[PDB]
Amino acid sequence: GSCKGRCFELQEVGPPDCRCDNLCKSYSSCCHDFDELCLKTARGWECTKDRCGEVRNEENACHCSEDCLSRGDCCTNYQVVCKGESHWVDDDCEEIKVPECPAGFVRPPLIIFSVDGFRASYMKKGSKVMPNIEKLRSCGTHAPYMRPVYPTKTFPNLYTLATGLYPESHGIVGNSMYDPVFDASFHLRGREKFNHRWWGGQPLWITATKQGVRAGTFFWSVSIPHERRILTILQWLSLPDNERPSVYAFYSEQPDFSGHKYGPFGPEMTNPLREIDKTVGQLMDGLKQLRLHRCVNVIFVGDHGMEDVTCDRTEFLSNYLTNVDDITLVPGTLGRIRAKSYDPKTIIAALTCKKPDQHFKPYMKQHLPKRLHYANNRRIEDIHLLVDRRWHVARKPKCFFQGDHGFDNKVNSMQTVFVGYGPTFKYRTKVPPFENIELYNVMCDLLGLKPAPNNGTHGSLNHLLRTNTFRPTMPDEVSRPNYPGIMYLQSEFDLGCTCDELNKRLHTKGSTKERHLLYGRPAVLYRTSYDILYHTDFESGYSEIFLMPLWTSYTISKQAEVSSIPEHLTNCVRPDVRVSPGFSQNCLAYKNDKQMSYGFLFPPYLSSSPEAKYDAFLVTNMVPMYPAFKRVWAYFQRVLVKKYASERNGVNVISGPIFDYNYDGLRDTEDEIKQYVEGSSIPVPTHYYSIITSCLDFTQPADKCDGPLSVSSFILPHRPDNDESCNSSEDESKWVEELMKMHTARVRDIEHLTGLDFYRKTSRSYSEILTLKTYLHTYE
Ligand SMILES: *[C@@H]1O[C@H](CO)[C@@H](O[C@@H]2O[C@H](CO)[C@@H](O[C@@H]3O[C@H](CO[C@H]4O[C@H](CO)[C@@H](O)[C@H](O)[C@@H]4O)[C@@H](O)[C@H](O)[C@@H]3O)[C@H](O)[C@H]2NC(C)=O)[C@H](O)[C@H]1NC(C)=O
Ligand SMILES: CN(c1nc(-c2ccc(F)cc2)cs1)c1c(CCNC(=O)c2ccc3[nH]c(=O)oc3c2)nc2ccc(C3CCN(S(C)(=O)=O)CC3)nn12
Ligand SMILES: [Ca+2]
Ligand SMILES: [Zn+2]
Ligand SMILES: [Zn+2]
């Protein structure tokens, strides 16, 4: 019943046996002598000239003896003080082309150094405040920042780091949660969070174990000091090959904790940060003693950022809801609302655009921006509040706290850090910002593990690594397009559409692709049947199942001209002579549908001539749109496409419908579609997307780009009102573009939602294209 020889053992035991592992305290299950033998502090964590060559005294926190290296329990500065060696930080960056490991090491180990609440902008503090972290960043591979998941809270983000999955898929949807199946709640404080039932997916430590790669315990009882956590990792690395883990995690509650008290603005954040840097230097000094500093891959990574949030900036739901004791609220930098043991429609309405200075917005979770991927889990309440940065929402009525996090993950203040350092990482390399969902695959790559299915795009971060085992390959196209000729007469069509001889070579099976499909046809990766339709100004992939385009592709040059829709073509809808009446929409559906109207994917505002404009009124270019949404879409088409073309030296636009009625972020099947236009087989999209591509080199036009591409995309909610936009009663120039920015999207998001694969034909490497597809334009 003792921890003698068992401190931070990788075994777990009992009862009636008592434990000595990293989490024995959190279960109050340690042996009588744990704190004595395992949580030692005597003589601190640094050697002194005095202690060099001491006979081992087991009561010291760490040792300065000749045997200390054999056990890996030296003070981290032992060789510096007692062998005339240099601190790691004081050594010059030297490139590590190959892993340089002690005898018996079969792979380079991975150490994940996770820091809680470490905002990206903290890195600017410099080698003055943080020399060790600055060396890792400079010598190794780093990003300017790493995007967390939503909500930007510890437990969702740390588990996303571990699994490569969105909170909705791994299950840890918040620091606080209620699961209606368990009829139980998850809390930061308590033992409940230790129950495995909450934790889905497959975290790295499990992935590694299943594939015969031993893992260190990632979790550390809060009582264990950081120096001890580092020393434990170093002792573990000192173990024989058949006991030694290949993957380790250190975790620090800082600088988060100080961020809460001080805020990210505090000049007093420097001390916390300097502590962290010290811990890093201890780790690197430690590795250097053990001859592991050119062997181990080190990842320095945060879980989220920190914002200035004071208790005076608090919205109270009681000031909006007159029935506030009928609801439970997960409060703070977000809101999640639920009935206590109640009508969500009147709740939302009562929370919508009530006050000028309203610092939150209510959403049914399916209406939240799709980039957040925050809906598909029974643990996520139907009603959600997006709270403005710097604010809080509480249920009912100086501060102790001055900082917090949890906000929308595109907010600057929420951004966090990534540094990769070691033989497998690149030397002195800066990489673009990326999302934390991508890291799991990398960590698997760094350990030679086959990753479990996750939300990362494997390959999109190959550019971080000197050597990558994984080679991404484009998916095979499943459905082939038809390329139909003019194979129907006008008189054959009876659609119910009003619209006021010519030599017919019109549906130009030529020139179009070259000027309107710049990056290849989208591959359809599901089994369906569709037709490629050509026109002077646009090309489309028309679905015969959904009776509208899956994608509409067109290029608008810098100097493109914008025209209006004439009075005589306002209600013009024309039949296509390449597609049968049966596989066409009809106007009667819309004239019968009191709520639903129609718009066009290719805009009639950007036709290249009066003649070409008639093709924009084809029934095959038509899609169901609520009047409310047409305000948005029309403004996009008439004003904003032109503006983007003007700013970016031409744009290629790929627009289309999205069906996600079950809000799983994935292309609906026909069966999952829950709304059609009245009395028709024509489905109503939940969203409309556009992918706006151009040359990164803006001195080259979009259609004549010889190099990297620039992308911006959105997934607009197809809503019957504009209640989401509080200034929607004003001119569209005052609110539409802001709505679109809120609903910015990765191409990869659109791919999940459509089952299309974009950018198949380019001059760029496929891994670069994966990077392009993972890009998110944030407007922050
Ligand atoms: C983010 O990545 C997630 C993981 O790849 C994606 O979730 C997966 O989504 C698919 C399709 O909806 C599901 O596939 C079905 O799986 C069932 C049962 O097998 C799996 O069951 C559990 C579910 O928790 C899973 O964890 C196990 O690994 C099992 O393999 C099959 O019977 C069906 O035929 C079908 O294949 C996956 O279950 C699901 N996995 C997880 C872990 O969520 C998610 O779609 C991605 N999100 C986006 C937006 O792309
Ligand atoms: C989730 N988590 C931890 N994750 C890692 C980790 C993950 C991936 C990496 F690449 C590196 C490291 C290490 S520890 C975790 C924690 C962290 C504790 N924080 C807080 O309590 C906290 C900190 C700051 C906050 N600010 C704020 O507003 O709220 C804050 C909260 N604690 C625990 C406890 C238990 C677990 C479980 C994970 C799942 N396993 S399982 C079933 O897979 O074996 C069980 C343990 N987990 N955890
Ligand atoms: Ca779906
Ligand atoms: Zn955190
Ligand atoms: Zn915090």
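Residues displayed in chain A correspond, in order, to Swiss-Prot positions 56-396, 402-457, 467-569, 580-591, 617-884.
So this one's X-ray crystallography, 2.2 Å, going by the header.
Including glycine, each Cβ sits where the backbone N, Cα and C put it.
The annotation 1-tetradecanoyl-sn-glycerol 3-phosphate binding site is assigned in Swiss-Prot to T209, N230, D311, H474 on the grounds of similarity to another entry. For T209, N230, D311, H474, the entry in Swiss-Prot reads 1-(9Z-octadecenoyl)-sn-glycero-3-phosphate binding site. The Ca(2+) binding site annotation in Swiss-Prot covers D764, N766, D768, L770, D772 and is backed by experimental evidence. Swiss-Prot lists 98-142 with the feature domain 'SMB 2', giving sequence analysis as the kind of evidence. For the published mutagenesis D171 to N, Swiss-Prot gives the following note: Abolishes lysophospholipase D activity. Experimental mutagenesis is annotated in Swiss-Prot for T209 to S, with the remark: 15% of wild-type lysophospholipase D activity. Record note (Swiss-Prot) on the mutagenesis of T209 to A: Abolishes lysophospholipase D activity. The annotation that Swiss-Prot gives for the mutagenesis experiment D311 to N reads: Abolishes lysophospholipase D activity. A mutagenesis experiment is reported in Swiss-Prot for this position, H315 to Q, and the note states: 20% of wild-type lysophospholipase D activity. Quoted from Swiss-Prot, the note attached to the mutagenesis of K430 to A states: Impaired secretion. No effect on lysophospholipase activity.
Where Swiss-Prot records a feature, it is marked here on the structure.
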{"residue": "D171", "record": "mutagenesis position", "Cβ within 10 Å": "21"}
{"residue": "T209", "record": "mutagenesis position", "Cβ within 10 Å": "22"}
{"residue": "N230", "record": "1-tetradecanoyl-sn-glycerol 3-phosphate binding site", "Cβ within 10 Å": "18"}
{"residue": "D311", "record": "mutagenesis position", "Cβ within 10 Å": "23"}
{"residue": "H315", "record": "mutagenesis position", "Cβ within 10 Å": "17"}
{"residue": "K430", "record": "mutagenesis position", "Cβ within 10 Å": "28"}
{"residue": "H474", "record": "1-tetradecanoyl-sn-glycerol 3-phosphate binding site", "Cβ within 10 Å": "30"}
{"residue": "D764", "record": "Ca(2+) binding site", "Cβ within 10 Å": "23"}
{"residue": "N766", "record": "Ca(2+) binding site", "Cβ within 10 Å": "16"}
{"residue": "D768", "record": "Ca(2+) binding site", "Cβ within 10 Å": "17"}
Review point. So around the Ca(2+) site, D764, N766, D768, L770, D772 aside, which residues have their CB within 8 A of the centroid of those CB atoms?
Key: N436, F763, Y765, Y767, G769, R771, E776, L857
Check your understanding: Taking the mean position of the Cβ atoms of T209, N230, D311, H474 as the 1-(9Z-octadecenoyl)-sn-glycero-3-phosphate site, which residues outside that list, in the same chain, have a Cβ no more than 8 Å away, listed in sequence order?
Key -> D171, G172, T207, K208, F210, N212, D358, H359, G475
Review point. In Å, how long is the longest CA to CA span across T209, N230, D311, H474, which the record gives as the 1-tetradecanoyl-sn-glycerol 3-phosphate binders?
Key: 14
Practice item. Let me know how many other Cβ atoms fall within 10 Å of the Cβ of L770 (Ca(2+) binding site). Key: 15
Revision key, fill the gap. Sorting the recorded positions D171, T209, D311, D768 by sequence and keeping only those with a Cβ under 6 Å from ligand 4 gives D171, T209, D311
**Study point:** Secondary structure at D171 (mutagenesis position), reduced by DSSP to three states
**Key:** strand
Point to revise | Nearest-integer angstrom distance between the alpha carbons (Cα) of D171 (mutagenesis position) and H474 (1-tetradecanoyl-sn-glycerol 3-phosphate binding site) | key: 11
Study note, to complete from the structure: A 10 Å Cα radius around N230 (1-tetradecanoyl-sn-glycerol 3-phosphate binding site) captures, of the binding-site residues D764, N766, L770, exactly none
Review point. Under 6 Å from ligand 2 by Cβ, which recorded positions from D171, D311, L770, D772?
Key: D171, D311
Point to revise | Rounded Cα-Cα span from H474 (1-tetradecanoyl-sn-glycerol 3-phosphate binding site) to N766 (Ca(2+) binding site), Å | key: 29
Practice item. Fill in the CA-CA distance, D764 (Ca(2+) binding site) to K430 (mutagenesis position), as an integer in Å. Key: 10
**Study point:** Rounded to the nearest Å - Cα separation of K430 (mutagenesis position) and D772 (Ca(2+) binding site)
**Key:** 14
